[PDB]
Amino acid sequence: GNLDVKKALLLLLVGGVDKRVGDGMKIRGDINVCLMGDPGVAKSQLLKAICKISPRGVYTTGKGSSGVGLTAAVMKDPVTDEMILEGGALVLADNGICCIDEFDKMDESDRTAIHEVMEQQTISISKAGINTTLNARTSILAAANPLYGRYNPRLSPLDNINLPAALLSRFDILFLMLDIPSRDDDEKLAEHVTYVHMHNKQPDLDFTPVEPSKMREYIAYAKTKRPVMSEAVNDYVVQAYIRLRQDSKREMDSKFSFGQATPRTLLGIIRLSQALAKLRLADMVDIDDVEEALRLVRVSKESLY
Amino acid sequence: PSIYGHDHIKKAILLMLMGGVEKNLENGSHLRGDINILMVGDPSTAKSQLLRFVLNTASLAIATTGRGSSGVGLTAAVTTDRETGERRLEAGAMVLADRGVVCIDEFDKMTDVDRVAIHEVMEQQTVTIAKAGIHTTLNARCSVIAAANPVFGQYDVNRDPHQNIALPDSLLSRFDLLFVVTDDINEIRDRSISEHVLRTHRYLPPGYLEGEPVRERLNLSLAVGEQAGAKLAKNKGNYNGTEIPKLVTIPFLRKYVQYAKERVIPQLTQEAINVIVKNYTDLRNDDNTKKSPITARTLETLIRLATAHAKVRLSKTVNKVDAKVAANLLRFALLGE
Amino acid sequence: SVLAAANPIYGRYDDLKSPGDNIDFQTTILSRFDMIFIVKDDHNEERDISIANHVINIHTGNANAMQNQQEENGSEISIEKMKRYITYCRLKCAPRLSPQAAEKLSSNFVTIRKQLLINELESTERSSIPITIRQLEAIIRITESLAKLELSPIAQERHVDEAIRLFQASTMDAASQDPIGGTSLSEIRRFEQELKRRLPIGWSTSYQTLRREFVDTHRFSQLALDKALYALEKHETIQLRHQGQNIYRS
Amino acid sequence: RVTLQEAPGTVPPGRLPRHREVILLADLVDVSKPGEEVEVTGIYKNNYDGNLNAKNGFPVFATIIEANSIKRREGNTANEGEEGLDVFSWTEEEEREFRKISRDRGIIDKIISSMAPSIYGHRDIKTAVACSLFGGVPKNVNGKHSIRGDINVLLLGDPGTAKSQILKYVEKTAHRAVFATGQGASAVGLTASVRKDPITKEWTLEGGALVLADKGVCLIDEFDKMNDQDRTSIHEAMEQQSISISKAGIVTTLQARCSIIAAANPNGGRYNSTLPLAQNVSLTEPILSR
Amino acid sequence: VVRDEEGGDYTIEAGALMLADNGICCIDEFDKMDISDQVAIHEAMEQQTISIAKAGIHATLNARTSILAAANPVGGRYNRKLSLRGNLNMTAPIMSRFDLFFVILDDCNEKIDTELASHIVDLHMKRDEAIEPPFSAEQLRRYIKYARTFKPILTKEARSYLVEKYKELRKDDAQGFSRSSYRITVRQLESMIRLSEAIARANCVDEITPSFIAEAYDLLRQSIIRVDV
Amino acid sequence: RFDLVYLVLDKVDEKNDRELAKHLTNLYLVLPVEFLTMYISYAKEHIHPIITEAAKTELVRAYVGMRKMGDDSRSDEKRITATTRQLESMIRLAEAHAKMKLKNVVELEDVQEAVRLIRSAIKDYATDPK
DNA sequence: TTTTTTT
DNA sequence: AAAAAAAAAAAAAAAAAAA
Ligand SMILES: Nc1ncnc2c1ncn2[C@@H]1O[C@H](COP(=O)(O)OP(=O)(O)OP(=O)(O)O)[C@@H](O)[C@H]1O
Ligand SMILES: Nc1ncnc2c1ncn2[C@@H]1O[C@H](COP(=O)(O)OP(=O)(O)OP(=O)(O)O)[C@@H](O)[C@H]1O
Ligand SMILES: Nc1ncnc2c1ncn2[C@@H]1O[C@H](COP(=O)(O)OP(=O)(O)OP(=O)(O)O)[C@@H](O)[C@H]1O
Ligand SMILES: [Mg+2]
Ligand SMILES: [Mg+2]
């Protein structure tokens, strides 16, 4: 299952609108999507699969070592101890894919680093006069678990993930994985898992015409094409944002308060439409891409209930 | 034999000592293969004694205590060899017990920091050391048995099970089987256990009189040591007559375990699949109170328990009887008889 | 072996306050211990007179002679001889039990377990001092030590009785020491009203008649017996004589 | 040989001390103890060194002080009453006059009236302080019973009652005086502490405040406001007269003969006469009874 | 006390008051305070010294300081109904440590604020360096260092008037209420002695005139006239 | 004790959202150069403007006015909203207005701009009451 | 305001 | 003539935090 999560993964692998605008204003093609759900939903396993299928993916999780962030790998490395360093930098953050597990586990230092990597902002932390900042341009994909270990009947934003609201609003897409006890889904899941166990392989039950090497080729191919933006979508996206602000006119009704008002919502909408135009098609942007992006956003939002 | 009751605990220990096989896929990476069991209960109900028995019975085992250990010193250490003047990794505690079993006492009384390390070794059974110019991954495929006290002095049966335990659910969901033991005060059971304990304390080592204490002894006569099928000297195992059911001595049991862990690698079949899936679907939607919530990983536990029970009866295929016994044991361990 | 000296909260034991919030130790730690002695301070002025006498005597001007006589009459022995005796007894002997002692221990353990249950179901909170199998091992080891003291290679009823007496002292002083911690009190005042009206000062009545009457009424047996024995504990208007048959109103 | 720093009360504020080395020849051995303030009369001498000339590039010389006389100056800063190495030592005629004036009638009256002649009233305190700084006789019965022979004293009342002046005079009076106050003393500070030697590179014991008070008095000001964790650690020092440490592999027992004089303030800053002592202070029976 | 890690002797660091030693100190925003530092200072002011023994080291420090502090009424503005104890949260014993109090109030009068604004503006313009005090700073310092070299003594009439005034003060403020009014101690008498000595020192006189005692008593009286207003 | 304060409150309206969306789309779809820096430096260190006697009357009138605006005929005992910090702030702001345009003495326009600027933020500084 | 825990 | 030091374990004091 989990088709729409994989669709979002596809749209994350291509990248959004990039290469700046007039007057030099900064825009990034990277997409920040956070996965949220109960334990035992195999979001970590899907993250591992994505890390395997991507060349630039880097995987991180809660603690276990102190060299993951804020320090270069060459700290005190040479036998002569030349203090080789760059200063403020992360692990291959230039055009990397930062995969994080247990996003509510790390300390304040890693949290400060991930607030600093925001929106293609470079890392300029200095300790001994070093100011060679690392050009941080990476897509953020992180999985976090609720502090209760389960979904809650009361309001979600107060339950949240014990995360800053600014950091939450930074992310482009928030998706949920809620365990619903039911017969017709658990039956299929158990059947698939046991059939996998019986064959000791990937069973012929799966029906996939395309292969991991084939995906690795086609993703680079699609990124190479790089379609440009089409003007006529302007009015459609403006009225879409008008109705989204109409939603914000109803966000004080509560019972879920993720229908906030933020220009980053429109920016992510445009980025996802550009990614949909990039994954296929000619050098234009289709209105159907905007509609698909809005439908994806609606599917992400409706998981609250 | 000196521990009264706790029959299902003994069965769980037996199944754990000879757990299921490992699974590795060219695309599916690796799947965990053995069983882990946790004990929480009221004080003085013979948990440490059973853990000591598991220490002595198993082939390879290492003893750890929550308060007497440090997480960084548990997995690896950076020490310099004297002759070469070079600093080399020193094997940690649980790395020495790879493929064996590690027993932890006073588990909940451990420092929280060390706990995260445990989660790592319960995630993919591998510990990585990146420090002082060494980057290496160390294999550790051991199983963990542990016992912990409730938050209060005694277990409160009217409260939330999560309220009674000090450990976060993140690592508690990792454990396959969780057992709750409580000493219900019933005069009949009191008399029975009193008879058993008083029977135990009146024991004398053979060939030795009762008037003097136990003394130290010398080693075996030979520094190095090393008609068939007609004697059954220790084969039947019944050393003395106390009950109609038979018993077996420890060395024969260890020989059976050694034979079973090597000579058979069973495979499951579709009938056990049908039984397991039916039980999982029923348990998922029984919709009543339970000690712990259930998820998809319990089906893995059923699969591995069926595999272990097939290993017990020395069959190359898993039959539905093992599915039935695994389901019954799980229902006992999570619902309660 | 572990020997520990500890003070309760608020200094003095403060019997008016419940035992549960007088001892801060958890249930686990107390179970490992097996002899717990509540040393309360009391004022009756005769023990006080005797203690003042003993202290002023043990003042170094006097006791330095008197203790010497304890080594001259053979009443007490020197410390180092005791040290040699204990090391010799530890090395030499290690006694064993007998089946009759086992049966007696089993019955005594069942009795104390039942008493703990009957206290708990009344107070309706968990006992601050538990009774578990470790206490049975404790009594067994106490009996073993008692037999070891005399080098007898077996332990018999003579040591078992002393061990049970010591255990009962050390458990009744602490665990069952007022387990209630001080229907509610409404029936208590109703009960006290009627016997005062019905039964005057100087006469007496049978226990069975009172129990029958107040079980026939709403008081019932559980409430009346505790009320009767606490009115006795008041020890200012009602006295017991001639076994439990006569209820004398002084 | 020993290292001599500057007195913290003598160095200019916010500066750093200057160390010197003092060598103690025969008969002066062990006269000085760690942590105490001392005054030494000696000879200043210079000698050649190699590494000193190496690290500076100039012909620099080292200097050491050969001790010739040592005088203790801990606590008793009143240094004008008399001269000499030891002001608590007596001549023979001083002993004769002690005997002569120890026999007249009402000598206790004169002694009690001769303490703090600048404070009016408070006769009971002027008696209790003398009885505290004389002390009793420690008793040892057969070597198996021990009876403490020193008296503790506690003061209590409203502000403005000149308690601190009495404490200062007591410090000026006794042979061994240690002064503490309020939050300014920690539990591990009064008692001996475990320290790792920065040179020999292992654990060792560091003398606490009470150790300096052995055969002497320890004075505490603002007893009530001291945190209870900083207060419960001196029970053995009051009663058993013994200090035991089992820390970092070291299991030792020290010796401490100290008399504690403490002062405090009741709840609310004033003593309410119409209430018992239990509702006037926050202390409990175990500490009060001592 | 400060140490480098695994560094012996815990070398002490001088505090702000310790730096202020042997000289005049100034404190600002006095109401906010460290509780441990507060209980240190209120015993330190009477002793005029502070001694802290920690981590196996002990020492006695000198803190011969004159304290000058400013506070703020609780609730923003001074409530005229209540008194200093009601208005300030600062503890009772410290109030008796201080010898004088000054309370200043701002108002909405139209005549005052115009004068204040004129004074403030008139400094950025015109007499930017031509404000008119009767004496220059150098003259002030010359007179201060000439007067500081005088030590007054007391006479018989001074002592008699002094004890009479002390008795009057003690009886007057004790007649108000019990267990809610407690402000006159012997330290108040010592403060009045010190103030009289200072006043006589201002006029460069080697003796004491009872008029100085009258002025000091008036100051301490208005410090209690103000607590009622 | 800050000199001034500013508040930004984004509320959803059809119009303002329409203009914001149009502006953002147009940008996504008259400015000097380091000349600014050298001009700022020249004003900073060559120019030392001072206030004049005429501006004092306007300053004191504004102070008296906001004192009155901070009070009413009723006995509510209104907070004293006209603090000395306000006078210091307006003096500094009037000096700053003369700092630009390279003038040497302030004019009335400077003080009216300064007082309007200092009072605009106060006008939106009120809580839910009034 | 107090005790606890972390640096 | 010189191996000498990064990595651990254990003992405090200060500050801040929660009840
Ligand atoms: N949809 C699914 N299909 C197949 N297996 C699944 C599915 N959901 C869960 N599982 C099983 O659950 C396990 C992975 O869940 P896991 O708890 O590791 O992931 P998670 O939700 O990221 O949580 P956690 O932080 O506890 O690891 C695997 O054993 C996997 O087989
Ligand atoms: N069923 C039983 N059979 C035999 N002995 C028993 C039984 N139940 C309890 N005991 C006895 O109870 C005692 C408890 O010892 P032990 O410390 O091992 O128990 P525990 O339940 O693990 O306690 P803890 O949690 O305090 O470690 C032992 O002496 C053991 O012999
Ligand atoms: N007879 C006396 N009684 C009380 N105080 C006196 C007497 N004679 C002089 N004094 C002065 O009274 C003052 C009282 O001392 P101080 O103000 O230092 O505090 P305290 O009373 O010792 O205690 P606290 O610090 O607890 O208030 C001293 O300055 C002392 O010189
Ligand atoms: Mg996960
Ligand atoms: Mg146990």
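Residue numbering for chain B follows Swiss-Prot, covering 369-594, 630-740 in order.
Cβ atoms here come from the backbone N, Cα and C positions, even for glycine.
Here Swiss-Prot flags B:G409, B:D410, B:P411, B:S412, B:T413, B:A414, B:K415, B:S416 as ATP binding site, drawing on sequence analysis. In Swiss-Prot, a mutagenesis experiment is listed as B:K415 to A, annotated with the note No effect on MCM2-7 complex helicase activity. Loss of MCM2-7 complex helicase activity; when associated with MCM5 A-422. Reduces MCM2-7 complex helicase activity; when associated with MCM2 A-549.
Known features from Swiss-Prot, placed on the structure.
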{"residue": "B:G409", "record": "ATP binding site", "Cβ within 10 Å": "19"}
{"residue": "B:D410", "record": "ATP binding site", "Cβ within 10 Å": "22"}
{"residue": "B:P411", "record": "ATP binding site", "Cβ within 10 Å": "21"}
{"residue": "B:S412", "record": "ATP binding site", "Cβ within 10 Å": "19"}
{"residue": "B:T413", "record": "ATP binding site", "Cβ within 10 Å": "18"}
{"residue": "B:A414", "record": "ATP binding site", "Cβ within 10 Å": "19"}
{"residue": "B:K415", "record": "mutagenesis position", "Cβ within 10 Å": "22"}
{"residue": "B:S416", "record": "ATP binding site", "Cβ within 10 Å": "14"}
Listed binding-site residues with Cβ under 6 Å from ligand 5, out of B:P411, B:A414, B:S416: B:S416
Filtered B:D410, B:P411, B:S412, B:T413, B:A414 - binding-site residues with C-beta under 8 A from chain A: none
Helix, strand or coil at B:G409 (ATP binding site) [DSSP, three-state]: strand
Cβ-centroid neighbourhood (8 Å) of the ATP site, B:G409, B:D410, B:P411, B:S412, B:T413, B:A414, B:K415, B:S416 excluded: B:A515, B:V549, B:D551
B:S416 (ATP binding site) - helix vs strand vs coil (DSSP): helix
Recorded positions satisfying Cβ distance under 8 Å to any chain C Cβ, from B:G409, B:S412, B:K415, B:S416: B:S412
